[PDB]
Amino acid sequence: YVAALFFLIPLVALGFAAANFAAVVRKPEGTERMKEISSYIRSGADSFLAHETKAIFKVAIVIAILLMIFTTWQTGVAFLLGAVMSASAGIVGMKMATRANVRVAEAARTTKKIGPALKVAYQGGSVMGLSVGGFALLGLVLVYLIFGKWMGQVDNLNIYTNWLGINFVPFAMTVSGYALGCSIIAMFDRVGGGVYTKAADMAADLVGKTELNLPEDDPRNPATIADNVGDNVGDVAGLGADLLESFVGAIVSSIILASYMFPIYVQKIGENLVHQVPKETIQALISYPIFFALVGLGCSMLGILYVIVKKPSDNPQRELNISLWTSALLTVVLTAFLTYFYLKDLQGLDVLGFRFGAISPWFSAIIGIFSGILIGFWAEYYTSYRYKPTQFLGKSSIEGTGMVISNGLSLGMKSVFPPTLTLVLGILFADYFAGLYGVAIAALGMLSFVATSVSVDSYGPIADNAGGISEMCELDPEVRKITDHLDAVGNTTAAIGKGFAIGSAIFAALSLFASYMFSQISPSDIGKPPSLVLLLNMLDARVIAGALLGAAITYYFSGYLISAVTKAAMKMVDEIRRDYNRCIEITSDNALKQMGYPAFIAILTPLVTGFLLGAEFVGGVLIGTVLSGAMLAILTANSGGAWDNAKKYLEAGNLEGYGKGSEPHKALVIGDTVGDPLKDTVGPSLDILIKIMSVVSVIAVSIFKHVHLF
Amino acid sequence: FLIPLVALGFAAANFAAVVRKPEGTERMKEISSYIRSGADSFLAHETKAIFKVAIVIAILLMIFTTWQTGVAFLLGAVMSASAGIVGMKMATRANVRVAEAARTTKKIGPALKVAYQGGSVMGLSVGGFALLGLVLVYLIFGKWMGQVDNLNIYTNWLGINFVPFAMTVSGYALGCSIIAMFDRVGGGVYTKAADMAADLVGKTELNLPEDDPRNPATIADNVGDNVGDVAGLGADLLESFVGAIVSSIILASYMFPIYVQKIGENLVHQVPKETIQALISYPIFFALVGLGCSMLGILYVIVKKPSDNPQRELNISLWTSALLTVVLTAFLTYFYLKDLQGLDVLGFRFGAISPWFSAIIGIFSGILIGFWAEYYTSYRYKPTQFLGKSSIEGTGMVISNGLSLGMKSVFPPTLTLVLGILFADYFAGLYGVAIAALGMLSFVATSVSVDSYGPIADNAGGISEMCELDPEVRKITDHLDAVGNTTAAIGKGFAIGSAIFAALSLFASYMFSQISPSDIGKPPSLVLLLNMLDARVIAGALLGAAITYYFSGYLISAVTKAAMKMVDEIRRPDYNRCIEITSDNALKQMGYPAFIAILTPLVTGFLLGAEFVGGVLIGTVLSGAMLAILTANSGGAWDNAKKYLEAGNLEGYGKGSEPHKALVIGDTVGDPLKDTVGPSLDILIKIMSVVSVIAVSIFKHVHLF
Ligand SMILES: [K+]
Ligand SMILES: [Mg+2]
Ligand SMILES: [Mg+2]
Ligand SMILES: [Mg+2]
Ligand SMILES: [Mg+2]
Ligand SMILES: [Mg+2]
Ligand SMILES: [Mg+2]
Ligand SMILES: [Mg+2]
Ligand SMILES: [Mg+2]
Ligand SMILES: [Mg+2]
Ligand SMILES: [Mg+2]
């Protein structure tokens, strides 16, 4: 059937990525200094990766075994599968980037054009994105075929109460386990890598660039080499894991909502509870998001491939925008086709709330797509030094140092509002079209072109490593400006991807609340009206108290991340004043020690809060987490991006009279070091925290809903 | 009911008593005259703006609902403004008298007593004016109009149906909130603009010394120290206090129509009118008892034998007020609530005594939160010591360590708050949550007094450096100034906690206001409902939190903009002239945040309904509480680490060293944070909830989408 043709789509993406990987291997690169530094960086990064992989693999095996014990073993198997896909994607992307960084500089040098270097860097980012999408969708489709169909978990479609009092549909619990594995792996990777990279980057910019009076990414400074290794570890690898986790979370949330809507819609006629929604429609709505994602990945591949050969571009950011818009529009049209196919076979629209049937979530998905682009504009508007806010930041650089720090904080806080307003409008439209299911489909649509998003975002760190190499080689200030412009475009794309991830995570968390109350279902409650069950009162002191807790945990979590980054930076900065391996070891030891706590916190918070106060309190905690995490993520992303791009703005001498030697440049470097643990470490960790906490709550609520101490 | 008059008379007697204290050296008199002139001019500008805004808002309240609502708005505004004016004038008079007591007697005791009397005038004025306005509201509207007697939802000429008394008390609280907003936002922007300008002129090539008479910004900085801590901090505390009492009253008034039972063909109120009236009057009597206990503690400390230890005396005042409130309110609660029918239906677990249990819980929560704030800001404890030691390692390192310190500091006080909320609820539902809110602020007078003691000490240390005081007397004044900064941090944390609980209770009262005539037949769980599974509640929740963040940022840019305008004005002596320029600029920039805080619930409700607004309130409360605790603790830790290195606790490094420069940069960063952003957040969380409570009766059914 056509299902096999769609199952081939992730495999086609992997083959295309291997060809791009072979193209970079075929690229000469090979600069003796760059080759030696890149080989050392690859050895250190792969060793750090291997150590972290062994430890996390042991812990993940334990968690999967616990999942098999508490709930069905297929759930633990899905947990392992998701962990495998995420781990593989990160490694593939990082190796491709380590090879590609030298190729970008050499391509810009040999052709004397920015276009070819842009193409090779975008190819590296595309390798990362294709690996992300293909691995996630391959694991998901294999799960669906093996457990849903071959085992018939969807066929029975019966909630089973196993030991410990957990009642679950087998297929729904399995997909929940897959999403949970992806979330745990992504959080571990991003936290450790980000702490390492941000400690190294902050130490380098603060002492080497400022105190040592050395250019950014100076070769003599050990913190600079540690920073480039960190860029590869945290910025390249963590990014793919975070984006993949958000994408998987959106899809899994839609699937869970659909799977749980089937047993819930019953009408008691003649003392008999009749399913208001037939099973076939529910199965179709379960399969719809997977085909949606496959179509979106195909459109992403088409857009990227067309853009690479379309035309040499003088502006990298413009080409990235072209790629994103093409992928989005192709997804829109082909999803219109898929949606038309689905609305033919949908006659239960009124019972599901769907205004235009399948077309309603498609509109919702379209809305989500549009919202992403609009958010992508706003973040860009607030992060790019071409626009008014970052120019205002440079004026504050003229106005004083405390003024710089204060105005940058103000800039991020001001930046939070417009994208959130656009997002609220999108939420309203998604609900108006197709209730909670269309909210989840809009979550999916926002990341429907996740491959292109990951590619455009990962294009940045390759440019950062290339700029570090150029600064080490003392490249011509015009060419150094070219690579710094590529790095600034990459930072802008990092902010854009952070916004995409947080917005999709919000929509997924809304659907996850719906699934949480879906899990709070009982056979007697199933007879009760569905709207009465789908109830989470804020007046109840438990729910309002939990919201305060989740907000406090979110803030306390943000400081613990900074304290970890500073502690390694503290040793490094004193180390520089007092040996690249020494700073690398300081960052590595601090990250490997600090990485354990945040994931354990994110996993154990719902259990403790539920066994202490019940399920309403846990719902409140989820609420507060969603809110504070979204806000802090947008703030940190946009503020750090604006700080770094203002530093690049003044490094490009756009500010008359003042250059790298001037004191405002040192103030901007300090501001960039302040925003570094924010944009690259705190913000993304917040959205990963939000989704992992929501998934854990959805799974574990069946125990402490009635087995709660107070 | 005579107790508020006793508090007002007690403040007047202390005002007359301290005025009789000698003013001493003519030079000190001139410096105090500069400070007083600047403060009075700032007052005049803000008061003119406040008069215009208050007239407009009161007229709108009279039109939308009932004239009593606008009159109550005006009454609350008047009481708050009078308390603020009296307190600030008292402090401006008291600074030189404290300095002269320390100089002439060469002793810490008498100067401490005079400074405490100066702060006590402000605290007593706050308490007396607030409680007097409340008693007047009840006497005129509850009884003469018979609004309490009927205790029935009333449809006005515009067709809006609302319980009259609850709407009126909401209007009174709104007036108090408007005065608090003006004071805290405008004054804080002014204070940090002046403080930054003084430190900046000291730092820059054109050097005017900090805490020096020649510098106009230094005089403006001292005026601001008095403005923010005397007027603004007390304003925040009074707003939270009024919010707690009003929330309890609203809860009872709306509990009357909510708890109705249809038996056969007759609808009988599950809660009789007597129980509702008793629960309306209970928070007022609790607060009156707390004010009496606060006056007793203040009187004991002012007349206690002179002691060399000031912090012990302030703690004695606080503890005496708290314990007397605990015991006397135990008696009040047991005797007043014993004869009531229907407590179990409203959440009283242990009968009549349960709300008192909640209130004492609140008291304990307040003291514990103050401890946490101190622990994270004071250099005596580990975090600020670690910040000062890390100062050797770099400037960005200092900034990052301070950010991490604040974010880590947020957690323990919030844990205390969560435990207190859970226990207060377990005792007596949401009404007892509000009663715990009240108990935590039951001794608000002593809190405001101890808080206003601080800025007088800051001005005294500034004067000692300005007047080149004798190293023994200058050392005495420096010790008092350090004690004042510590107490300022403690009071700031306490204020943040009070604002948090007040916003929570106001949300509860908002949803109680979401009662409808048809809804009364439905089970009480159905009306007292704000489902999160609704897509509108989650969408609003994100919005209010984003607005809270945007609200914090606009303030930071405003302080820098005003400081530059002042600095250019300084380049253009006439301290009143530069202070007036700063006042005009800050009052002009204040309009946008005020429009945000007031109009967000209006627009969001008329667009999407009341569930969206409830979500907005939730997210705003959460994010504002977090950012307030963060900023307060971070600024306190930065300033105390700078003093730690000024106190040479870091071996080898003193004033002028590079770690000291990093700490100075961190302090300049934290000044617009602890003194401007945080308190404005505490005002925002509460004011948005109040506006929602009032306007929900309109936009609950008049919403576009
Ligand atoms: K970046
Ligand atoms: Mg770099
Ligand atoms: Mg870098
Ligand atoms: Mg960069
Ligand atoms: Mg940098
Ligand atoms: Mg950086
Ligand atoms: Mg000041
Ligand atoms: Mg200062
Ligand atoms: Mg002063
Ligand atoms: Mg001050
Ligand atoms: Mg200070």
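All residue numbers given for chain A refer to Swiss-Prot; the residues shown span 2-579, 595-726 in order.
Method on record in the header is X-ray crystallography, 4.5 Å.
The backbone N, Cα and C atoms fix where each Cβ goes, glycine too.
As annotated by Swiss-Prot, substrate binding site applies to A:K199, A:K695. Sequence-distant contacts of A:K199 (substrate binding site), defined by Cβ-Cβ distance under 8 angstroms and a gap of at least six in the same chain, are A:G231, A:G235, A:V566, A:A570, A:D692, A:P693, A:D696, A:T697. In the three-state DSSP assignment, the secondary structure recorded for A:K199 (substrate binding site) is helix.
For A:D206 (Mg(2+) 1 binding site), applying a Cβ distance below 8 Å and a minimum sequence separation of six or more within one chain yields A:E217, A:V685, A:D688, A:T689, A:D692. The Mg(2+) 1 binding site annotation in Swiss-Prot covers A:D202, A:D206 and is backed by similarity to another entry.
The Mg(2+) 2 binding site annotation in Swiss-Prot covers A:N229, A:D232, A:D465, and the record cites experimental evidence as its basis. A:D232 (Mg(2+) 2 binding site) falls within a helix when secondary structure is assigned with DSSP.
Residues or ranges marked as Ca(2+) binding site by Swiss-Prot: A:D660, A:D688, A:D692. Note on A:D660 (Ca(2+) binding site): other Cβ atoms within 10 Å of its Cβ, all shown chains, come to 30.
A:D190 to A appears in Swiss-Prot as a mutagenesis experiment; the accompanying note says: No change in activity. Within 10 Å of the C-beta of A:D190 (mutagenesis position) there are 28 other C-beta atoms, taking all protein chains into account.
DSSP assigns A:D703 (mutagenesis position) to a helix in the three-state reduction. Here Swiss-Prot notes a mutagenesis experiment, A:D703 to N, with the remark: Silences the K(+)-independent activating Na(+)-binding site.
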Other CB atoms, at most 10 A from the CB of A:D202 (Mg(2+) 1 binding site): 31
A:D703 (mutagenesis position) to A:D202 (Mg(2+) 1 binding site) - Cα separation in whole Å: 23
Modelling gap (15 residues), A:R579/A:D595 Cα distance, angstrom: 11
A:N229 (Mg(2+) 2 binding site) versus A:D660 (Ca(2+) binding site) - Cα distance in angstrom: 16
Cβ within 8 Å of the mean position of the Cβ atoms of A:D660, A:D688, A:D692: remaining residues of the chain near Ca(2+): A:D202, A:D206, A:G656, A:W659, A:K663, A:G687, A:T689, A:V690, A:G691, A:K695
Entries of A:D202, A:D465, A:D660 (binding-site residues) sitting next to ligand 4, with Cβ under 6 Å as the cut-off: A:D465, A:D660
Additional residues surrounding Mg(2+) 2, by Cβ distance to the A:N229, A:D232, A:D465 centre under 8 Å: A:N102, A:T198, A:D218, A:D228, A:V230, A:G231, A:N233, A:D236, A:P462, A:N466, A:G468, A:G469
Distance-selected recorded positions near ligand 6 (C-beta under 6 Å), from A:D190, A:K199, A:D202, A:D232: A:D202
Separation of alpha carbons, A:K695 (substrate binding site) and A:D232 (Mg(2+) 2 binding site) (Å): 14
Of A:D190, A:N229, A:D465, A:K695, i.e. the recorded positions, those within 10 Å of A:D202 (Mg(2+) 1 binding site) when Cα atoms are compared: A:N229
Euclidean distance between Cα atoms of A:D465 (Mg(2+) 2 binding site) and A:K695 (substrate binding site), Å: 15
Those recorded positions in A:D190, A:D202, A:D206, A:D232, A:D465, A:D688 whose CB falls under 6 A of ligand 3, listed in sequence order: A:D202, A:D232, A:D465
Filtered recorded positions, from A:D190, A:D232, A:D703, whose Cβ is under 6 Å from an atom of ligand 5: none
